[PDB]
Amino acid sequence: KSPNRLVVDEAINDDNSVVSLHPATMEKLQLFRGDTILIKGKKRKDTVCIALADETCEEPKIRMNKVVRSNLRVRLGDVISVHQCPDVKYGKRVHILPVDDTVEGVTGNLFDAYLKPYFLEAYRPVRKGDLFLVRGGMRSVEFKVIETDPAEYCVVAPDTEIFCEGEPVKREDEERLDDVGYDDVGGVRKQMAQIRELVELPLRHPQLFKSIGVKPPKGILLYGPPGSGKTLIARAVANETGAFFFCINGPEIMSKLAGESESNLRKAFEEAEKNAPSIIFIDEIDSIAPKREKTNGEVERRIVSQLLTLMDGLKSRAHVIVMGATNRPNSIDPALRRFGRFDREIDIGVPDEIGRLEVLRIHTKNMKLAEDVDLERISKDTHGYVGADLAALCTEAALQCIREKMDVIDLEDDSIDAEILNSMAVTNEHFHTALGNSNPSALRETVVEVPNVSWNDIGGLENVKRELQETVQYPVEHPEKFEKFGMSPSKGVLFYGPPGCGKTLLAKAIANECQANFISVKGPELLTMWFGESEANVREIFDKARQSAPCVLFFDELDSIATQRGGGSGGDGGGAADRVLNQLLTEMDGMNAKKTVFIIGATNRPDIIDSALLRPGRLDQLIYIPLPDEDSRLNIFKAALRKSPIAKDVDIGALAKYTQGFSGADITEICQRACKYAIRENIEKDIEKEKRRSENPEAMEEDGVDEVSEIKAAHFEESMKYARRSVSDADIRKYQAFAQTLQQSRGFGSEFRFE
Amino acid sequence: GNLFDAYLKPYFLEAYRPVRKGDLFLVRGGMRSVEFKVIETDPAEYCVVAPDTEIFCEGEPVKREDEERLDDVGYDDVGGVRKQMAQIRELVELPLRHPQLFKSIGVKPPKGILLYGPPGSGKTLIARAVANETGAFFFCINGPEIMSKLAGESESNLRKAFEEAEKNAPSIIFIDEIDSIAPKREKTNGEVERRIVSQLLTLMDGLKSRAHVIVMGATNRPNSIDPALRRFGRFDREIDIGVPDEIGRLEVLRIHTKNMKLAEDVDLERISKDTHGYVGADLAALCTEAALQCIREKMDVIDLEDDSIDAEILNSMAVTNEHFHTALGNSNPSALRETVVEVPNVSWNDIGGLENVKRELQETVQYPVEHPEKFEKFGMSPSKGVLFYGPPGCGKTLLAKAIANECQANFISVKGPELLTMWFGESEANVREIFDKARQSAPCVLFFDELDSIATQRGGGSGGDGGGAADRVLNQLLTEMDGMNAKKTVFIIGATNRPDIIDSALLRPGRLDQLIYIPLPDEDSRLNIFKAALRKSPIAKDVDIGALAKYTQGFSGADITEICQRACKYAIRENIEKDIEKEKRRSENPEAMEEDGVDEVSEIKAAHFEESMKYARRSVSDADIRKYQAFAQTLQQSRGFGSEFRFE
Ligand SMILES: Nc1ncnc2c1ncn2[C@@H]1O[C@H](COP(=O)(O)OP(=O)(O)O)[C@@H](O)[C@H]1O
Ligand SMILES: Nc1ncnc2c1ncn2[C@@H]1O[C@H](COP(=O)(O)OP(=O)(O)O)[C@@H](O)[C@H]1O
Ligand SMILES: Nc1ncnc2c1ncn2[C@@H]1O[C@H](COP(=O)(O)OP(=O)(O)O)[C@@H](O)[C@H]1O
Ligand SMILES: Nc1ncnc2c1ncn2[C@@H]1O[C@H](COP(=O)(O)OP(=O)(O)O)[C@@H](O)[C@H]1O
């Protein structure tokens, strides 16, 4: 294996003529940064590129994009040869023609529309016969290079002539460059990695499994909310590995007559086996094999059995992978997930803020977004949006831009000029309107997130922070030393104290600091899961916690369900609170084996909490969160005002001294009322602009920077007029009569000295 | 490749294995097994392999003769089911190994066997092993395949199978997934659904006389099928293939890694301890994932490609502990909710004190079962109901586990929340199922914990006046305990923390009528508990323990364990801070020397114990002790009766 032989890799930058290598890789071949490098591919193909040094890449791997790989007829992870050749010289004339399959409906000067920005200031190497993709005008166009002066390869220069006259060329056997790839899917990085590591061996190296004799995975079930992108992921995996893709739709198979439905699956399996390696995607598999409780027999029980038979009908491996897709794991019957039929399961959940931003950037790559568009704000605003909703939002923004452009020009005809299409810019107003018009679809889904709260957002509670670190961070980040002492740490924490003191913030901060997933569940949410209880849902939550390890499972508002039976709980009819409490106890007893899931509970009435929760193996550790002291009150005031442009004539310290018995929520409410007063004052000052000009039309422009109207001492004094304490004095002593009994430290202070 | 150095060189290394011309042998390696057939040898027919003996191997592979495959399932390919394997072997040894004897004796042999357990537990594996190791003919019937086909064809397939099996007697018919063919009669689906099952029943009676044919069913739950299948003659035998225990899981892991070259650092015992709720299929998948991870790591550095990997390359792959750890972390169990019938590892030495309770438990439990021939001599039947009461966290569950282990009896643990969680639209059979699982596992100890949730008195000391959940379960428990007295080898032990509010229906004779009070440990027992909790922790030499026991008054065993846990956490923090010094010093001075002179143990010192004792909390108030004493004395009647009864 010569040093000039490497393994291709996917690149972060999507430039069509840029290849990234580590400096150590280039040192072995005398390659320098910014040079011109030839790469040889398969089936007698080759390309020319330029090199950039990136330290993130590794020596064995070379980074390229999809277009270069398509030109080289190679796939990801394949082996290529890299050579250097200084014969690449400046060319005089290069003749390029577009592809007929992509230029339908657009007629005009494609030169200034696409090629002029494409070759502007970039010395992109060009080889005769290759193809490249240009994105613009809300579409993508394939251009195939026809001729060039310097033999086969050349460098485009400002003085180089670019010939483009001629009819569009006809597509050859080369694959489409607009098909789905790994760059067309966003927010599913972990699941994408799992699927890639599951399917890399059976697909990229099939014959190896004839030699080793180990059975590769066969059945994969993807589940998630509709529109989350299961089919997109399947198609991307199939395309980027070069596999043959056969798509089976559940409605189509089920709709057809009996016997035909059984024959279609057999034909599909036969074709996939004959065209191995291949991927069979059974879209919407829930319709074919529903749960056995349906009690509908005859034909309903035939095909599913046949399906099971045909799942076992694959007598031996044939480089064939079946990929199911449903909405809920419990929707299908258990017999489908036996050993050999469907062994692998992946959850494609609703994306988070970063995933939503990635999807938005994916769906706007053909659009010319204006400079004022802020996709980060849109990603923050869209909560409960699946990728389909984001795609629809982008389409609506594009359509609004098209409507605004057509409002002023009556283009009509049959083909819009390419320059006109490229001149359309989508602004922030279109996105705002489309976002306001649209509605989410995955609001009720349990979100598994990594919170943004850190320790710096919490005012005080330093001892609680230290105890939480010792309790949570060490068992997971440093597990190799806990086993040395032979003592297994407890995984149950219960925060108790006055309401609005920072228990949820502490849970989010400890989840974020350990870089662990966070799941938040409330008592009303547990009770709302139908009073004709579907008792599996609670278990589902723990299941979602089990596959997301490491994770922090936070239960809030336990006082609604976790009250003692009869002694301190209303509703003696029962069946709702007691049932959920028993299910929680059983799940917490059964969760001890995961070793990486921490359960945190919060309550505001620790005296009436059920004693069954405090037993070992359950939330047996108790932490008391008190009202913040004056230093912590100063910290909370500073934290609440981290963004508000507060005026310089402020004290804050006397605010902390004055606010006794006020919780953090009360401080936040005081700041909110001060902000409202400042808003009112700013509005009244803005009204002066209209009033003065109405009283005198000859008034001059007074728009000398907008009046900030900072939070001044007057606003704070007005807000403090009705500042209400949320906790009475009796609450503090009630909590103290539980903390001291749960500490046993008033009489044990430095009184145990032994040698 | 060079199969010689790959397989034969280690096979004949230092072993003087006799070799006969014409035989075959199996060599395991490279994640596979290879059959080698001996062709020739110099000393006539038999010879002894020696280091100076030439080994010729050049030539094409031979073609398989009528000899059976050596990779087929056998008794060594099944693990963790030793008792059930013995039962099946003793049930099928006579009809299969000695068939014609049943034409002479005239006694009807067993015909129908139903194996049940969680999916993936290994029912088909057991059936195939039994069929192969007895030389019987094996016909496999799959429920989905029979049910899927059209009407009339489904009835004809069973008839053809029975005809073929009878014509090729002795034989075993395995009806895999029999639950689909004959579900419970409550399905209320008629016509075809009622045809085949009836036909099945007919074909179960269609075997007019014995024909050296054994039918072997396989379902998931005994109550899933209709009762008419288990009539006299159709399906008379039933075996439960439950989820394996730690030893069974270790056996399965060793079974599935016999073709793999495990590295020296692999500790399968830790994996067996870690995997809880894993059926054999899950363990097989885990081993396959570890092997695949090893293959990926090996392919990461070499681009072998071609079409056939060299045998030496395959044999060079070693599976390490990191691969097993990663695969175990990735995998998830499948039998978590199954009732586990285990033999606990707790012994008397793990319990601090309670010597009188240990003696009473021995007299109550061990003697009636280990020495039953002398109880009948006196003519008095011992009671089988014990109720532990006392403060929480004092060792009632430990006592139950220890008494189960000392008698070498199975242990089943059930909690009140588990009983209530069995749907509030109660499937009332589940409680009975537990007792049924106790009945077939005799001798067994059935331990009920946290009875205070369901066993409170009706109305007087129980919340939720709507009813239907706690009272129903209490009535079912009373009925089952009344009906359990006939087994003579099942002991029911209950534990509660509020004996004053317990229902008086439980204390009647024939039920948990014996009461034992477990008190807070005394100072000697506190010393014993401190010693037991620290049996593995490397405690420092500057410790007293005795003054710890003296100081901890009103602290339960759980409190002592929590104190030790907090001390361990403090030691962990100190060790982490000391480890950070290795990075800090080298960052402040890159020319620092290697200070890795054995890892700092950071033993539990007096400072850690003193820090932990700062917030050491008593879990029981002083009122709890007197509340329990106001029940113990009334349940003992011994304050006024001490050595006051002297008669001759
Ligand atoms: N994670 C994602 N990234 C980018 N696009 C997505 C994503 N999820 C869904 N989409 C878009 O949604 C459209 C249809 O979604 P689809 O995959 O059919 O839904 P389902 O997964 O329920 O079958 C696709 O055209 C795709 O562009
Ligand atoms: N110690 C604190 N530091 C910063 N913010 C706080 C603190 N305590 C309360 N807050 C504010 O109070 C609001 C709600 O408090 P929350 O944590 O929900 O109360 P609880 O602990 O009762 O759930 C949060 O938005 C948070 O900003
Ligand atoms: N006790 C066991 N020992 C060894 N392997 C087992 C055991 N139980 C299950 N397996 C493995 O599980 C695989 C399939 O299990 P199977 O017997 O088909 O499940 P079921 O019993 O539900 O039909 C078999 O290939 C076997 O190797
Ligand atoms: N006498 C004792 N000897 C040893 N350990 C004990 C003792 N009492 C309590 N423990 C410890 O307390 C923990 C839980 O006690 P447990 O037996 O569950 O209490 P309960 O009897 O209320 O069920 C166990 O892990 C055990 O190690």
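All chain A residue numbers match Swiss-Prot; in order, they span 25-779.
So this one's electron microscopy, 3.0 Å, going by the header.
Placed from the backbone N, Cα and C atoms, the Cβ positions cover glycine too.
Features of the protein shown, as given by Swiss-Prot:
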{"type": "BINDING", "residues": "A:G210, A:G248, A:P249, A:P250, A:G251, A:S252, A:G253, A:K254, A:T255, A:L256, A:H387", "note": "ADP binding site"}
{"type": "MUTAGEN", "residues": "A:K254 to A", "note": "Decreases ATPase activity"}
{"type": "MUTAGEN", "residues": "A:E308 to Q", "note": "Decreases ATPase activity"}
{"type": "BINDING", "residues": "A:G521, A:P522, A:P523, A:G524, A:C525, A:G526, A:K527, A:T528, A:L529", "note": "ATP binding site"}
{"type": "MUTAGEN", "residues": "A:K527 to A", "note": "Abolishes ATPase activity"}
{"type": "MUTAGEN", "residues": "A:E581 to Q", "note": "Abolishes ATPase activity"}
Original post:
Secondary structure at A:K527 (mutagenesis position) (DSSP, helix/strand/coil)?
Top reply: helix
Subject >> Sparsest-packed of the listed recorded positions (A:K254, A:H387, A:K527) - C-beta count within 10 angstroms >> reply: A:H387
**OP:** Sort the recorded positions A:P523, A:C525, A:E581 by C-alpha distance from A:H387 (ADP binding site) and give me just the closest.
**Re:** A:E581
Original post:
By CA distance, which of the recorded positions (A:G521, A:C525, A:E581) lies nearest to A:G253 (ADP binding site)?
Top reply: A:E581
**OP:** Have a look at the recorded positions A:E308, A:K527, A:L529, A:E581 and say which one has the shortest Cα distance to A:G251 (ADP binding site).
**Re:** A:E308
Original post:
To the nearest whole angstrom, what is the C-alpha distance linking A:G521 (ATP binding site) and A:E308 (mutagenesis position)?
Top reply: 48
**OP:** Select the closest residue to A:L529 (ATP binding site) from the following recorded positions, measuring between CA atoms: A:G210, A:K254, A:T255.
**Re:** A:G210
Original post:
Under a threshold of 6 Å between Cβ and any atom of ligand 1, which of the recorded positions A:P249, A:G253, A:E308 are retained?
Top reply: A:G253
Subject >> For the binding-site residues A:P249, A:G251, A:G253, A:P523, the one whose C-beta sees the most other C-beta atoms within 10 angstroms >> reply: A:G253
Original post:
So of all those recorded positions, A:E308, A:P523, A:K527, A:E581, which one's Cα sits nearest to A:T255 (ADP binding site)?
Top reply: A:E308
Original post:
Widest Cα span across the ADP binders A:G210, A:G248, A:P249, A:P250, A:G251, A:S252, A:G253, A:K254, A:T255, A:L256, A:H387, in Å?
Top reply: 21
Subject >> Lowest local Cβ density (other Cβ within 10 Å) among binding-site residues: A:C525, A:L529 >> reply: A:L529
Original post:
Quick one: Cα separation, A:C525 (ATP binding site) versus A:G210 (ADP binding site), in Å?
Top reply: 37
Original post:
Are there residues of the same chain, six or more positions away from A:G210 (ADP binding site), whose CB falls under 8 angstroms from its CB, and which are they?
Top reply: A:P375, A:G379, A:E382, A:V383, A:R385, A:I386, A:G411
Subject >> Annotated recorded positions A:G253, A:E308, A:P523, A:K527, A:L529, filtered by Cβ under 6 Å to ligand 2 >> reply: A:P523, A:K527, A:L529
Original post:
Which are the residues of the chain, A:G521, A:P522, A:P523, A:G524, A:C525, A:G526, A:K527, A:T528, A:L529 excluded, whose CB is within 8 A of where the CB atoms of the ATP site average out, their centroid?
Top reply: A:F519, A:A626, A:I649, A:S687, A:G688, A:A689
**OP:** Name the one residue among A:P249, A:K254, A:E308 whose Cα is closest in three-dimensional space to that of A:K527 (mutagenesis position); these are the recorded positions.
**Re:** A:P249
Original post:
Of the recorded positions listed here (A:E308, A:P523, A:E581), which is spatially closest to A:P249 (ADP binding site) when Cα positions are compared?
Top reply: A:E308
**OP:** Among A:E308, A:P523, A:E581, these being the recorded positions, pick the one whose CA is nearest to that of A:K254 (mutagenesis position).
**Re:** A:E308
Subject >> Cβ neighbours within the same chain of A:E308 (mutagenesis position) - under 8 Å, at least six residues apart >> reply: A:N273, A:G274, A:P275, A:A349, A:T350
